[PDB]
Structure formats: structure tokens, C-alpha cells
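Trainee: I have a structure here, written as C-alpha cells, and I will follow up with some questions on it.
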Amino acid sequence: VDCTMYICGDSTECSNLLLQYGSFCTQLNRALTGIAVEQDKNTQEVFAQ
Amino acid sequence: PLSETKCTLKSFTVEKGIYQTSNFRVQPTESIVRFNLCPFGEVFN
């Protein structure tokens, strides 16, 4: 999920303010990526032994 | 597009793998505006 686009629809007026909350935008991607990365590790170890 | 990922890892060493660089968007070409009668021919004429 792209925080920048989700929160602020395609508009810099909102995009500027989002910069003030810092990593809240990014670290979510890190969280979600953290999920989606291992989601294939699940299927990895379950099915391919 | 390669240089923008190294700014995501903050490292000059980029480990073998796939990394997600900033998203891209398609941008708009143009704007499309799409929309009785008052008796001014009956008043003014």
C-alpha cells in the first residue's frame, strides 16, 4: 500500500504535510513488505521441502 | 531507476536481490469538461 498516494490522492498540497510525519509513510511499507516477504517463506517451507 | 534504490538502502553496497524503489504513476494528458432556453430572442427581439 502506497502511503503517499493512499493518504494524499495525487496532490502535493497533502504530500507536503505528509513529509512532516516522517517515517510513518515509509515504515508502513517496511511493515507490509516485512509481511509479504515472509508470505512466500511460508509457502516456501510448507510446500517445498 | 537504479540510483533511487541505493537511496532507499542508504548503502553504497547493494545486496543481490530485488528492492522496491519509489512508485510511478501515469500522468494525465488533458482535461475533459463535459456538460431549456431563456427567451432572450422573445424579450430582446
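Sequence positions for chain B are given in Swiss-Prot numbering; the residues included correspond to 295-329, 334-343, in order.
Note that Cβ sites are derived from N, Cα and C of the backbone, with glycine treated the same way.
Below, the features straight out of Swiss-Prot:
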type	residues	note
VARIANT	B:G339 to H	In strain: Omicron/BA.2.75, Omicron/XBB.1.5, Omicron/EG.5.1
VARIANT	B:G339 to D	In strain: Omicron/BA.1, Omicron/BA.2, Omicron/BA.2.12.1, Omicron/BA.4, Omicron/BA.5, Omicron/BQ.1.1
MUTAGEN	B:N343 to Q	Reduced viral infectivity
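Let's see these features in context: how buried, what's close, how far.
Mentor: Long-range Cβ proximity for B:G339 (variant position), meaning a same-chain Cβ under 8 A and a gap of 6 or more residues, is found for none.
Mapped onto three states, the DSSP output places B:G339 (variant position) in helix.
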